[PDB]
Amino acid sequence: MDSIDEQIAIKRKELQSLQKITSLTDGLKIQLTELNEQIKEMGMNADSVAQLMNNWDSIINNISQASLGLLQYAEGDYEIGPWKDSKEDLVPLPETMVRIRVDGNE
Amino acid sequence: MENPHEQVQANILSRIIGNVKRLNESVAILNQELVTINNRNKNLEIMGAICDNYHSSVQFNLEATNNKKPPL
Amino acid sequence: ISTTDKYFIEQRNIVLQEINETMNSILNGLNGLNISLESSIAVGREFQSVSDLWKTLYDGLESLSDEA
Amino acid sequence: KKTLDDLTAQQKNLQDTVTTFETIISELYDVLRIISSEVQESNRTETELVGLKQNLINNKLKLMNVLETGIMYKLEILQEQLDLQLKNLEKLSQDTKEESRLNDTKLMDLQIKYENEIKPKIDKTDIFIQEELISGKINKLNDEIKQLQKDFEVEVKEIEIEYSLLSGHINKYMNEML
Amino acid sequence: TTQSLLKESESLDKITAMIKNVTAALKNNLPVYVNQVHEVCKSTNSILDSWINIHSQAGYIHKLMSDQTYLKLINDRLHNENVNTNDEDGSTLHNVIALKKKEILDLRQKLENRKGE
Amino acid sequence: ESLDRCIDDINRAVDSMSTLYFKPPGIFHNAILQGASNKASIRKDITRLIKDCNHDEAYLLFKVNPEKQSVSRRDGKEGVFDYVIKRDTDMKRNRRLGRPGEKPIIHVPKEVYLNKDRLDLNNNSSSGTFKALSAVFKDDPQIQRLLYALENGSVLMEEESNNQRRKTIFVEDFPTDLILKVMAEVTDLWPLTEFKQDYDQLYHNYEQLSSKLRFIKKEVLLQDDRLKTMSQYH
Amino acid sequence: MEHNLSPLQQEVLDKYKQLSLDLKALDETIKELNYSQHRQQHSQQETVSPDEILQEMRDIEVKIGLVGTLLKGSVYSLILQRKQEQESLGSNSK
Amino acid sequence: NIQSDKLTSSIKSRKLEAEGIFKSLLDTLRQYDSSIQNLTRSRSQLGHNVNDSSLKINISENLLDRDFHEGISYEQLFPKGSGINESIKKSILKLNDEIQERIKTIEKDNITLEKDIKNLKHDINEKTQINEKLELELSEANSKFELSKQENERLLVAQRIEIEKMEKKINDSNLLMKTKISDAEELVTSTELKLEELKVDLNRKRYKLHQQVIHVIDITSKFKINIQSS
Amino acid sequence: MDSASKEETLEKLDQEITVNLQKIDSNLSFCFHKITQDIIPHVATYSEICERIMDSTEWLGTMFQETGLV
Amino acid sequence: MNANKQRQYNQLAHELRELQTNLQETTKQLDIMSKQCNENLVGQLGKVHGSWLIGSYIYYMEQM
Amino acid sequence: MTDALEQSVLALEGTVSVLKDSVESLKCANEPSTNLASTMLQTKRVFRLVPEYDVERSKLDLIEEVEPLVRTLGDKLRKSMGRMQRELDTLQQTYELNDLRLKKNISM
Amino acid sequence: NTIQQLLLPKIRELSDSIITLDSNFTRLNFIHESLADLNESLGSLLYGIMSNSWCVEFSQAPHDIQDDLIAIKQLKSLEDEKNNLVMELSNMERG
């Protein structure tokens, strides 16, 4: 047969290489887990900023909804106070609006 | 006839290569997504910069004149 | 010239001098008021630009009556 | 001078031609604005009016479609169903009165049998039981029973008296033997 | 002469007409105009003052939140009220400065001891 | 002559100052300024502009959707909320396609409020309630024709016989169970308490009298087969 | 001595007094318009003055820069800064 | 020669002016024929086939080609009684008035159609409340059938209940008749049989007692014989 | 040491080669699953939030570009 | 030693090298992404907009 | 052999080291961002605005459309109860009919 | 006669003064309109802000920002003292 010691040496060197590869792969595993956690918390921060940002959209809808008073009222209603021509009357507020509990608690 | 383990290793090694290839592909796809996001986010910091500038400027204005009212 | 005519002439002279001094005063006051008004227009001229570039948020009649 | 006269003729002909063309042009423009602003505008208004006419005619046709094959068909079918219900309640009342007269005829017939045949025969049975059976045949049977019982009892008592007489005679004969 | 007299007479009466016109305008139309524009500018001043007020409070909040340390303190205060909400005194800013002053007194007595050393 | 021409000039000028019109303050001007004027004024304005709704009333009239934190009408009929939010949503989607923002960014809901509030001021043809109903029931011809009938007294249904013709069918013709189910979905669409008590009263009326009637009906069926049996017997 | 003027002349003279009086009236009205003690005497109105003029309008102007000019200046500074890193990148390349 | 040159220059200027004005006239006539054709097409769209040649104006395009020694005048193209202002213009105003009175007639026809339309909504409305009253009578007829056949059933059932109770009472009456007659006859027969049985029993008892009397007599006789023989 | 035992060691090195390959396979598969099922979905949801962020504040964007011509 | 195994390890080396390059690219992209998130998404938009909103909130609540 | 093995080893080592560095940098960058996102950017929406126009319109619908609908529905339902009550009377009368006929016929 | 010749000029200058005043008030009305629409726009934005703030809650907004602010400057100074003290300590330890 072939001299045994040669294959013995080859097998131990592949052994050492393989154990090092396994260790490096475990390290890769842990780093991947930490990276996914990092990405998750950055996504959470972005979600919080989106929650902080939705207020602008809600403001836009509130203004659009309440703007109906302009064509609700008429031209002759506008001359209040100093603009009354000389020859109590519901000063022209916008479309009156109501609130509703939304958080599920009443 | 033949050392029994060899084929096993072969098969095992084959599997390794396969999944590693998938790893490659997976990672590559990630890059693409990542890359896209960055370009698609190329607007956001712009807005922020202006916003940052705006904030700074107003504070500077609030030191230019003494109209800065005390907090509550 | 008759004595009554002469008296009437001096009366017109005096009253017309009074009109002259009064109109000098009036023109001075009107010029002052007008210069102040020109100054107010000069300072207010800038507001047109900001009003236009901020009307883009909510104009109302500019677009609402556009549909009319 | 001959050239002068010829050229003068040319000039007057040119002037006449120019003024003729100018007046024709002016007339053409005037009658053209007549056609455009008055004749063609009138034709446009006429076309709009006949368009309104066609719209009114189409509305009229649609309203008759709503009328006959719509509303009048609805009136026809509604009246058909109402008339169906009306002959139906006619036959209903007819059947009601026929079965009602059958029912009251049946009841008054059987009541007459109860009161004029059943009741008199009940009374007849009653008087036959009391006057003829109870006060009559049954009572006479009881009376004959009592009379026969009395006859039997007196015969039995006479038989016992004969027994006593014979016993006394035997007792006397007993003493007579002395 | 008479004709000149009639000429000046009509001049004067028409002039009197137009001066009554201008004074009527100056008493009726002009004052309400200036009052209206003045009131509108006053309202504009009020609106802009409100704008400066919200901007000032925003700048104050930005200055306060720009600190990382205050963020840490509010964070573990949240952690604490999750752990126990009753003990407000546990996480306060005045307790923080009191413990800071205690730390500084310990520091200075250490420095004076080392100087004595 | 020059004095006369200056006279007509100043007459024209004074007329001009007569014709000048200064624009009066508008809507949001008044709202914000009175809501920031004085403590009593700010309280009155905060009461006028935003009134809190009765939680019972809001619950009875509106679905509240806590997962999306939204509010909608129970019947599903579109309101100003539906119009404004849907318009904002398809604006967002159009912008996602790279289309630019529109001017002005704030749009008054003109047409939706027009076509309805001028009608109110004056105050396919079925109203919103029946439309939402026909939406909510299935496409069964029986239920839809019952809806048609109670909307206009009787339904013009088409005869199943070979003689294709239209005939009217009235509300009593459909079974009582179907109309009760219609009323049930109606009171589901309007949880208001008066309707709920009306429904449970009426359904308890049905459950006693009509259900006992049905029991008596099956029992008379059996007892009538008994009648036929004894009639055959003698 | 009683001056016996012609009576067209006398009526014209009365025209002079009446014109005089209503010019004094107009002068009074314009003085009121330019009157500077508004609300300083017994009064409650306002007169066209720095109260409505340069004193008033610059007070609005100093604040108006917060919304109008500062907003534009922010993006202008952004553009200038963007040109700044563009020049820096060009210098790095060169 | 000065007059000759001046008049020649004026002739040349008027010549170029004549060519320009003639070109303008030809353009005007061509666009006129276009306008006339358009008007004819528009009128024919309403069925009014206007004769195009009647309104068109004919001008010779070679009129100016003649030498200038020969005169050209308005009467050549438009003699008296046939000028544009004379015949063509007046005819076109007459056509305008014809279209105007057509407009008036069509407006009257439209007003008549509108009146017929309002009368048609009137008839539709009348026939509609007729229809809804008839539907009310049909619903009322269905309901009246309901309660009507129903109360007919009610009274018919009532009469049959009365009939069946009285039939039952008559059945019990007949059973009572048969029972009472049978009981009375049975009682009479039983009393008669009891009388007969009592007659038989008492007669046999009488015979038994007589036989016992005979036995007693025999006993007495035997006792007497025994005593005497002793 | 020994001969039968040195053949035993030979088989031993074979054995830990095999199990080490098994561990390598398992760890790489776990890494692949981590990338495929966790990291990429998180990147996608981050994309969604960034879309919502840039989307909501766009009216500021129009207001800015209408004047600054950016 | 088995030539098949040798080619298997050659393929493994190629795959691991390209994996290293791809991971370095991913590291660059992730670093840039973190820069956008922490410096702009929360650094400027978040901070400034939260400042505006909270300041306006406080201002209006004090005027209840 | 060993060349390819060591090449694989060094490649994996490079990936692991770069991943360690990127993770550490990500943590350092995230810590202040996470701290800021946790506390003051927290926001709760408690109310949603509802124009009073739609509330009054819903009330008007309930009182002038749904209210008349329920009125006619109630009237027609009461006539329905009347009809079922009637058929209860007819059914009990058929019951007395059938029961009495059974009794008399069985009796004879 | 000369009376009317001297009346004419002051009428002329009064006329030019009044017409220039007319022009000035015209531009004043223009500026007033511009300011009114500016007011309406800013008021609409402010009303939107106000309505949104009257329906949202921020659980972590401070209340005594004065005390927080003076405290944070005092703390920042105390950390500055900390840095110089520790630097001196390390310097004397090294030397």
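Swiss-Prot numbering applies to chain E: residues 60-176, in that order.
Method on record in the header is electron microscopy, 4.0 Å.
Using the three backbone atoms N, Cα and C, a Cβ is placed for every residue, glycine included.
Over in Swiss-Prot, the protein carries these features:
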type: MUTAGEN; residues: E:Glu67 to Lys; note: In DUO1-1; produces abnormal spindles resulting in growth arrest at 37 degrees Celsius; when associated with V-157
type: MUTAGEN; residues: E:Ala117 to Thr; note: In DUO1-2; produces abnormal spindles resulting in growth arrest at 37 degrees Celsius; when associated with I-124
type: MUTAGEN; residues: E:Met124 to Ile; note: In DUO1-2; produces abnormal spindles resulting in growth arrest at 37 degrees Celsius; when associated with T-117
type: MUTAGEN; residues: E:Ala157 to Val; note: In DUO1-1; produces abnormal spindles resulting in growth arrest at 37 degrees Celsius; when associated with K-67
Helix, strand or coil at E:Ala117 (mutagenesis position) [DSSP, three-state]: helix
Nearest recorded site to E:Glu67 (mutagenesis position) by CA-CA distance, among mutagenesis positions E:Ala117, E:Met124, E:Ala157: E:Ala117
Protein Cβ atoms within 10 Å of E:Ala117 (mutagenesis position), excluding its own: 25
For the mutagenesis positions E:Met124, E:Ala157, the one whose C-beta sees the most other C-beta atoms within 10 angstroms: E:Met124
Distance from E:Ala117 (mutagenesis position) back to E:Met124 (mutagenesis position), taken between C-alpha atoms, in Å: 10
Distance from E:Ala117 (mutagenesis position) back to E:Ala157 (mutagenesis position), taken between C-alpha atoms, in Å: 29
Secondary structure of E:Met124 (mutagenesis position) (DSSP, helix/strand/coil): helix
